[PDB]
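Undergrad: Here it is, the structure in full.
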Amino acid sequence: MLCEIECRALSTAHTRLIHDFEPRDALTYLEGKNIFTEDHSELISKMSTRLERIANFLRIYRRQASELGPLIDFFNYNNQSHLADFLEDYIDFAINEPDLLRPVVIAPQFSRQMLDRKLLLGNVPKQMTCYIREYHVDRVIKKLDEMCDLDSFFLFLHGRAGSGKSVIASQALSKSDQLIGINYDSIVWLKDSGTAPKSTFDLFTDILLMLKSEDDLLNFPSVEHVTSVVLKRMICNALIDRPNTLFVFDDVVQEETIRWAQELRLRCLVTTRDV
Amino acid sequence: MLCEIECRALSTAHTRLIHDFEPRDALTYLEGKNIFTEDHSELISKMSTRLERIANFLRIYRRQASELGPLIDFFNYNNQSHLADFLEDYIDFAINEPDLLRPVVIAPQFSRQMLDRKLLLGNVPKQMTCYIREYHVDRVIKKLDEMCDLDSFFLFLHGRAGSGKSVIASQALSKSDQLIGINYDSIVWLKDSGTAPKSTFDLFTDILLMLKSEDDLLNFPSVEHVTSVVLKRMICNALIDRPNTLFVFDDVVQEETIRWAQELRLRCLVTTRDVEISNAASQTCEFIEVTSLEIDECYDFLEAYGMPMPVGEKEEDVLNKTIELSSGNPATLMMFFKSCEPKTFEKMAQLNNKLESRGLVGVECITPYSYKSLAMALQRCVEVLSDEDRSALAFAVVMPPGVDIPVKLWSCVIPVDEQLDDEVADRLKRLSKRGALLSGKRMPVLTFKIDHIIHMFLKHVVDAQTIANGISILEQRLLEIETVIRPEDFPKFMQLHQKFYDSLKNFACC
Amino acid sequence: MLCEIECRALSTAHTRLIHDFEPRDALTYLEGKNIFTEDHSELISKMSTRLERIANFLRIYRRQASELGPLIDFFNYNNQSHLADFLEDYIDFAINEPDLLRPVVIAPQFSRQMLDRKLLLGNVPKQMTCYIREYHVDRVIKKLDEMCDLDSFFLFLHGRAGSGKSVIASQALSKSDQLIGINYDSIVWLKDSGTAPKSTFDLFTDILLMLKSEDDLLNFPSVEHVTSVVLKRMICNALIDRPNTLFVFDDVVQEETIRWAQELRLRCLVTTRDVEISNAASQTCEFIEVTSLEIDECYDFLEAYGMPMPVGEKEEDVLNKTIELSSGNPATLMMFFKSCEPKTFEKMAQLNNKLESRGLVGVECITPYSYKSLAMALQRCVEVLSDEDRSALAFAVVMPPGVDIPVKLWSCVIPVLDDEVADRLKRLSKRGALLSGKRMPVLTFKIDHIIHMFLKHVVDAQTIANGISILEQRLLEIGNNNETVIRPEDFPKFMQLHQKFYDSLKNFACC
Amino acid sequence: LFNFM
Amino acid sequence: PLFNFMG
Ligand SMILES: Nc1ncnc2c1ncn2[C@@H]1O[C@H](COP(=O)(O)OP(=O)(O)OP(=O)(O)O)[C@@H](O)[C@H]1O
Ligand SMILES: Nc1ncnc2c1ncn2[C@@H]1O[C@H](COP(=O)(O)OP(=O)(O)OP(=O)(O)O)[C@@H](O)[C@H]1O
Ligand SMILES: Nc1ncnc2c1ncn2[C@@H]1O[C@H](COP(=O)(O)OP(=O)(O)OP(=O)(O)O)[C@@H](O)[C@H]1O
Ligand SMILES: [Mg+2]
Ligand SMILES: [Mg+2]
Ligand SMILES: [Mg+2]
């Protein structure tokens, strides 16, 4: 298999790999340097359009070869050197440099991404604007950054009632661009306010659904009946698709919440009154 | 069909079978060597994503082939030889050179980020960090390493209630990088706590479901109603895809669990309070007892979470009071810390007072323990007791705690349906064995002892009458004709222990 | 079609048939020597990859040709002779030799196959290890081998309750490697314990499912409703996929089981307590009786789990007290061990006391046995009993246990030429091994000790003293008519010989 | 007879 | 009573 840089190269150079190329030209050469097979090559050699031979050459190639060598050492010989120069230049801009781009910005207007799209879909409320408590929103953002490395943690933004905690959490995740995107991939903000004993399970049921794809919200079952251990397993399951994910638990009252959050090894912001 | 070794190879080598492979590449090469069927090949040939064809290829394959031959003889031909070389390496460092398997072909791929994934998916609770009991977690890991070869076995991590067992198991599967990956491929950690007779089946329903793939969690049938023989068979079925799988059974009370676990030839860690459930198993049974926290370890535990160490003599005494009171017990010590508010040694002695004049309810608190106070725990342990043993326990109140005392001296307060009272010893043994309520000590003379926590449990918990009745019923036999046991020249006068008796008699005029 | 050897050749030589070959080269030659067809050959000649032409040449070839000739006589001519030499050599290593491999071993670690995989999937329990009864497990394995040829048969591993039968069956199928793999292909071990009339059908329902593939356990229907003849047909159906299959029927109580097993022409091992269920089967019925643990095997059994062997004479006597009481019985011996706590001979004799003055309830413990005490087991063995046999047994309390005594000496206490007493006592030993027959010196029976202290704290407190009186009565009426030695007929008139124990029993009823 | 068998 | 509701 390749990796992120080399697949970024095979992906980046596609506008180019379509204007001039043909995989049959390379099939013998890869059947040769021992990186292909005559059924693989059968699959790629009898294909009606060239976009076929190209898409199969790029899918099929990534499994057999230990690296992206016998394709730079080919666009050279094939008078298609304008390809292999771009690719060797890129391999030099990665083998020869310990610096690239980090998690930052190169396709701007995260203003509709992070602000609009991700905040909104995680049900984060529309941050307050006409007044901001500097100190607190600041320390929240800080103390969230210090922990973006961590696997699971509690940040307790605790105070009096109506003391303004939730609003400040609204603001700390809506101001910056780091917390969502740089430090954490996604956001899930859920209000608890659970008092009954059935409430702490219902909560993580709607987490489990805050997680689920736009596809299969239709398929939603009579999920109401299934043990807690199964909902828990289903969450920490569906939690694979979620690298660095932040959880806001607005207005927690029951410590059963916090216990589930800690069995489920979640990363949690918590607005609450009882400390 | 394969087995646990060949499947341990197929499971260990999965990050790779995901990085470079395709089951379509192998279907044609395999219908030939006689390992498939046209529905098998139908099921694996039409699948939208590849992880589907791979999970179906490894499921159907682990069932179909007489051996793991026609899969080495394929990654080879397909230039994915970088795979078949790895698997032939594992099978060779398996049949011919054993032992060498863990250091050589298994270890060079450990990764402290894959573990947390495996722990989490096996629902292992987050290991404790601000203090670790070196010895026990160490010996657990050692004794687990010694048995990973074995096909099925019981390790019983048994102790008092709140004695700290489960946490230690959490740490023992979280310390090393060996136990998961090197010694065992996967973990399933399930808390039992089953009391109903239906509980022991529901548990293994959720084992069976802890096993099942994220796919076909959708498909769960009305299995709630399905025989025991079928849940068992369904498990040992779905258990093929699980080479060396470890089972933590946190807090087992019913020996029906242990019987299923041993019929299912499972590899089990078992945290429990009642130790005798192991009599259910005719097998390799090995034990690790979580004793009460020694006096020095308590210091370590306090320092560990930031507690100011004494200076004055009556401050080290305040803390020896706590250590004496909570007769070395993690959970009540923790509730104690969590409840020490100002942090002062002073308010700590305040609590030291509160414990004698309000029992555990004086220091009951929100703690990492599922329980407000150790009494909610001892509750169950006391209900489960054989009715007669329930009686013996109910009476061991009127003793002196943290004092080693002879059996006949017990024969006085303790009930029985002649002249040899050994029956007292039989009951007191069941009684320490089953929740660690007593304390046996063979020589100089056959003596037991009631600890301090296990006493103030009974204080504010048994019927107000039975105390004064046991005290008088004691004062009757009381006459007939330090690190030193009380001699037989001096039993007629228990007056040595008047203090802790002046306290119950004051207690019982209220 | 080919056969097992020749298809083993076409299967064995595949790593080879892939490196150098092409079926088109052969198509004309097979279209020619009359073993193919031009659509067959069409199917194989226009195929994109070579692995296609090869897999179709090997599937398609096996139907048309009477043998594997026109393919050896081809790899020769095609400069691919390195193939045809391997294949002619193999055909020589089969046409020319009446010897190959038999059912044995050439891919080792049947240790995870037969031990782990097949035993476990057939729900066979995890064989005992710290002690094995040689003789019995041995004869089981033997008598199973002798029959691996047979189409259906009953092996009755019958004995007392807790006598250890199931454990021995566990061991006989978990030790060897022959029984599973060599002699029989698969194992199915199912516990009966059926008492209701609905139980014997439910059993074979879970057989039918013990059989079913990992696929279609999902498809399990509301199968609960379908006639017995249909479940039976469904089993003997699904039984095609099962060449030489062994059936263990652990703990059978109802003879309806045995009848279904015999209508379904099954091969059966049976652990049971009641021996007469074999009269249900009209067949080679073969038997292995599980006797009481001999005094020396009891020693072996004690040593085996670490119990210290005697020294003083009244310590070997203390342990002969135990071996005498639990009249050689695995289960109660085990409960006994599990409950001997400190391990001392002292606390052991303590239990020896506890047993006479509190009965079996005195040593009841957590044991690998499903039963808290052997009395819970014998319970059932006693309920099934004919009402009249229930009576005879209920009265045999007032006898001397571990004493060989005449039929007439029994006719005094037992209800109704009174040989009929003997007939009942026979039914009674046959059906739970509750008694003990001994043909000569004189037709005499005997009641053991375990089978007594069951009855002590179990029969009506009155009926004890009444049996004692009904005896002292008919004894006296016999009085009015006028060691390795049986009690003579000049001396039945005084049961006072056993006065000691008779004196104890009496205190129990009268108080 | 037989206290619950 | 014989136990304040067992504890
Ligand atoms: N910038 C601000 N900071 C704090 N509070 C504000 C701000 N702007 C308006 N408020 C008012 O204060 C109210 C209380 O804020 P908030 O909802 O955060 O309370 P809370 O901390 O969530 O209390 P609880 O947890 O009990 O709901 C808001 O609903 C709003 O009416
Ligand atoms: N190593 C440790 N570090 C910090 N705290 C501990 C540790 N061990 C125990 N404790 C404290 O004691 C409490 C009880 O621990 P634990 O849950 O392990 O008890 P347990 O042995 O499982 O008892 P039970 O079997 O009754 O559940 C914990 O919740 C924690 O508060
Ligand atoms: N090697 C052994 N042989 C026989 N019995 C043993 C052995 N080891 C332990 N035992 C004890 O003897 C008990 C009785 O054995 P087993 O379960 O085979 O009785 P059984 O013959 O099946 O009686 P039933 O058919 O009435 O259940 C076992 O549960 C176990 O406690
Ligand atoms: Mg709020
Ligand atoms: Mg626990
Ligand atoms: Mg049995």
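By Swiss-Prot numbering, chain B shows 1-417, 424-487, 521-549, in order.
Looks like X-ray crystallography, 4.2 Å, at least that's what the header says.
For all residues, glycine too, the Cβ spot is worked out from N, Cα and C.
Sequence annotations record features per position, and here Swiss-Prot assigns ATP binding site to B:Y131, B:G162, B:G164, B:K165, B:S166, B:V167, B:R273, B:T367, B:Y369. As annotated by Swiss-Prot, Mg(2+) binding site applies to B:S166, with the evidence given as experimental evidence. Look at Swiss-Prot and you will find B:1-91 tagged as domain 'CARD', backed by sequence analysis. Feature annotation from Swiss-Prot assigns domain 'NB-ARC' to B:133-417; the stated evidence is sequence analysis. Where Swiss-Prot documents B:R233 to E as a mutagenesis experiment, the accompanying text is: Severe reduction in the number of cell corpses in embryos in a ced-1 mutant background. Loss of dimerization without affecting interaction with ced-9, loss of ced-3 activation and severe reduction in the number of cell corpses in embryos in a ced-1 mutant background; when associated with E-230 and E-234. Among the mutagenesis results in Swiss-Prot, B:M234 to E has the note: Loss of dimerization without affecting interaction with ced-9, loss of ced-3 activation and severe reduction in the number of cell corpses in embryos in a ced-1 mutant background; when associated with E-230 and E-233. The residue drawn here is the original one. Looking at Swiss-Prot, you'll find the mutagenesis B:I258 to N noted as follows: In n1948; no effect on the interaction with mac-1. Under mutagenesis, Swiss-Prot gives B:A394 to W with this note: Reduced interaction with ced-3.
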Undergrad: Check each of the recorded positions B:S166, B:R273, B:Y369, B:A394 and report back the ones whose Cβ is under 8 Å from some Cβ of chain E.
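TA: Near chain E - Cβ to Cβ under 8 Å - we find B:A394.
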Undergrad: B:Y131 (ATP binding site): which of the mutagenesis positions B:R233, B:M234, B:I258, B:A394 is the nearest Cα neighbour?
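TA: In terms of Cα distance, B:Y131 (ATP binding site) lies closest to B:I258.
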Undergrad: Identify which of the recorded positions B:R233, B:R273 has its Cβ surrounded by the largest number of other Cβ atoms within 10 Å, counting every protein chain shown.
TA: B:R273
Undergrad: Give the number of CB atoms, excluding that of B:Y131 (ATP binding site) itself, located within 10 Å of its CB.
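TA: Counting Cβ neighbours of B:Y131 (ATP binding site) within 10 Å gives 16.
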Undergrad: Could you tell me which of these recorded positions, B:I258, B:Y369, B:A394, has the greatest number of Cβ atoms within 10 Å of its own Cβ?
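TA: Neighbour-count leader: B:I258.
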Undergrad: Can you figure out which of B:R233, B:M234, B:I258, B:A394 (the mutagenesis positions) comes closest in space to B:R273 (ATP binding site), comparing Cα atoms?
TA: B:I258
Undergrad: Could you give me three numbers for the domain 'CARD' (B:1-91), the DSSP helix, strand and coil residue counts?
TA: 63 helix, 0 strand, 28 coil
Undergrad: Quick one: of B:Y131, B:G164, B:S166, B:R233, B:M234, B:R273, which recorded positions have a CB closer than 8 A to some CB in chain C?
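TA: It is B:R233, B:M234, listed by sequence.
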Undergrad: For B:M234 (mutagenesis position), just count the other CB atoms lying within 10 A of its CB, please.
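TA: I get 23 for this one.
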Undergrad: Whole-number Å distance between the CA of B:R233 (mutagenesis position) and the CA of B:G164 (ATP binding site)?
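TA: Taking the Cα atoms only, B:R233 (mutagenesis position) lies 35 Å from B:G164 (ATP binding site).
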Undergrad: Which of the mutagenesis positions B:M234, B:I258, B:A394 has its Cα closest in space to the Cα of B:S166 (ATP binding site)?
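TA: Nearest candidate: B:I258.
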Undergrad: Can you grab the distance from B:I258 (mutagenesis position) over to B:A394 (mutagenesis position)? Cα atoms, rounded to a whole Å.
TA: 28
Undergrad: Checking proximity to ligand 2 here: which recorded positions out of B:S166, B:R233, B:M234, B:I258, B:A394 have their Cβ closer than 6 Å to it?
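TA: From B:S166, B:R233, B:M234, B:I258, B:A394, counting a Cβ under 6 Å from ligand 2 as near, the near ones are B:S166.
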